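K.L.:
Below: one structure in structure tokens.
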2 protein chains.
Amino acid sequence: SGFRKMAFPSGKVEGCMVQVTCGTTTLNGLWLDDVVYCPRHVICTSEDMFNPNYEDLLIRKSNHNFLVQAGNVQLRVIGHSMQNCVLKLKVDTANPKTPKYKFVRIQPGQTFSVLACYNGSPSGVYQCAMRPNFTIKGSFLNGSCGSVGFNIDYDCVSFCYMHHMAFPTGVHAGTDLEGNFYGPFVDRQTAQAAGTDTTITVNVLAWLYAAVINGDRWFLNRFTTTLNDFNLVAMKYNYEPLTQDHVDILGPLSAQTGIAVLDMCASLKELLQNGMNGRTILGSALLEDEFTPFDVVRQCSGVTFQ
Amino acid sequence: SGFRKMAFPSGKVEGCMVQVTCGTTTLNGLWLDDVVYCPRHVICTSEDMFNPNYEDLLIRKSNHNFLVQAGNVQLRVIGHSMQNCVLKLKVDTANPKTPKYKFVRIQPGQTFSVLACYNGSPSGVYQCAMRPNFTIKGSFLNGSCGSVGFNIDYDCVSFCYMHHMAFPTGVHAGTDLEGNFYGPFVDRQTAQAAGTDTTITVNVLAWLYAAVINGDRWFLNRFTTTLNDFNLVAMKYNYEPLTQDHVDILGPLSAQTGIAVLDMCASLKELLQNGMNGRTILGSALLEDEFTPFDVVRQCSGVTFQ
């Protein structure tokens, strides 16, 4: 009953967030086993921000230049290294609340929970999709740098995102946990613009499948289409290409509802040309693209995370 | 930067959720100190729900007729009583993860976060408003009863909602933690429905303020209106009447942006009368009413030009 942009429970990740200070900069880090991960821009200053020389800044740093705090407990830094745009501080204590975890680099269209933090202290949680243009539509205030995005699959926490930069554009950008940025962005405080964004077609379809499971079925029609003819309409309304791979990923939902994917594609073709005509779908007056096929299944199945 | 619906982190509340079983019904409980709170409908059979005498039904129950499990830890029930529509199971063990907390009866138009649970285990988290018709737009399947809603102020969790039942329109109803329903609803199986879904005018206005602060201003017009003329339009479109209290609450946002509240109302008047004409505001094709003035200020706080 009902359908919401639903985040994962944050409890496992809250237990991993610490405060990291270097100079006058404080931001958040992720404490897993005996390593703390944070944005390397913690080692810049104001003077440096615009165009820092990270290699040089790091060489000149020693362990005592870093202050790491888990609540009030000071964690002693016993080693420092840089992996792409992420700083890794070795500490003397393994985090006893370390959940089983992996690091994954996510693909555009895939979603995750952002745990927004300030000064090592979790503040808020919301869902995001990695956009086609490699931005996210987040909400981040000062000191949110090092906030991470994650998925939970069984017991296992998969970290896919760490927040590095807010550009005066309104643009949010970050890295995987190996420090490689999503998109062409760099950790330099300068105007950087995203390429133009597109709608995530496969997700739109997943969400129409969610509509049907919840008994909102007015948009369904008798028409059908080929993939190629659909993609000729995809590209006109600024939609990502629907691959054959996508069509097959929408199999489980097609079976559970007994509506064929290409039919649902036909129903989508019609909603694009004709608009909604004052109507809504699952309480929205536009086509939602930030729910994946897994997301729909998760929410409609009531999966839990222990 | 940016603007998103955000829930509070769920970790403190996850530590409080347990599983309660009575007869063939399993649902969630809230474990704080040595008391477990749950919907009193857990004591009933399907047949009992048609015409339940709760006092009678409870007398026939003993402590061993309630099975409480916190994860795998069984908790001995040593007392039971009922406060309005909530069951209170005294147990022999105080919850070691009990946070600082209060019980609060929330006002309509105000927001809270929901941790949806099943079998005393967390499934996900999302933010709701207490709507004027005293329903909430949740996401709740079978087994979700006893899920709670809350706000965190510092380290103090203020619990305000416990989930009891679902309406066919995809909305949900429940009690405070003293067991008093929000709205005219009852925990028996009789004919019931949500009143008209009145829109929270003050929140829509706040959200239009967020919109302009996020650079989306197409809907501003030169016009102004009076309280009375606006309220005539509000009555026609099922919006709450604007009050002087609402005008005053929007004071900060008005002052920051330099747009008088009654000027913003005139902008809202046109949107209601003419609709959106295909356009979006903050990436929505309808007027959002689940952000309070407070929620907006927290994400849209800025400078005022002097």
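For chain B, we keep the numbers from Swiss-Prot: what you see runs 3264-3569, in order.
Just so you know, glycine gets a Cβ as well, placed from its N, Cα and C.
The active site, for 3CL-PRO activity annotation in Swiss-Prot covers B:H3304, B:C3408 and is backed by experimental evidence. Annotation of the natural variant B:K3353 to R in Swiss-Prot: In strain: Beta/B.1.351. Swiss-Prot lists B:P3395 to H among its natural variants, and the accompanying note reads: In strain: Omicron/BA.1, Omicron/BA.2, Omicron/BA.2.12.1, Omicron/BA.2.75, Omicron/BA.4, Omicron/BA.5, Omicron/BQ.1.1, Omicron/XBB.1.5, Omicron/EG.5.1. Record note (Swiss-Prot), natural variant B:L3468 to V: In strain: Zeta/P.2. The unchanged residue is displayed.
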K.L.:
Looking at the recorded positions B:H3304, B:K3353, B:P3395, B:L3468, whose Cα is closest in space to that of B:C3408 (active site, for 3CL-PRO activity)?
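P.N.:
The answer is B:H3304.
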K.L.:
Nearest by CA distance to B:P3395 (variant position): which of the recorded positions is it, out of B:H3304, B:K3353, B:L3468?
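P.N.:
Ranked by Cα distance from B:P3395 (variant position), first place goes to B:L3468.
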K.L.:
Show which residues of the chain containing B:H3304 (active site, for 3CL-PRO activity), separated from it by at least 6 in sequence, have their CB under 8 Å from its CB.
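P.N.:
Expected: B:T3288, B:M3312, B:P3315, B:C3348, B:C3408, B:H3427, B:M3428, B:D3450.
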K.L.:
Show which residues of the chain containing B:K3353 (variant position), separated from it by at least 6 in sequence, have their CB under 8 Å from its CB.
P.N.:
B:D3297, B:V3298, B:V3340, B:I3341, B:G3342, B:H3343, B:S3344
K.L.:
Near B:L3468 (variant position), which residues of its chain come within a Cβ-Cβ distance under 8 Å, counting only those 6 or more away in sequence?
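P.N.:
In sequence order, B:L3505, B:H3509, B:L3513, B:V3524, B:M3527, B:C3528, B:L3531 meet the Cβ cut-off.
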K.L.:
Within 10 Å of each Cβ, count the other Cβ atoms and name the one among the recorded positions B:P3395, B:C3408 with the highest count.
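P.N.:
Result of the Cβ crowding comparison: B:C3408.
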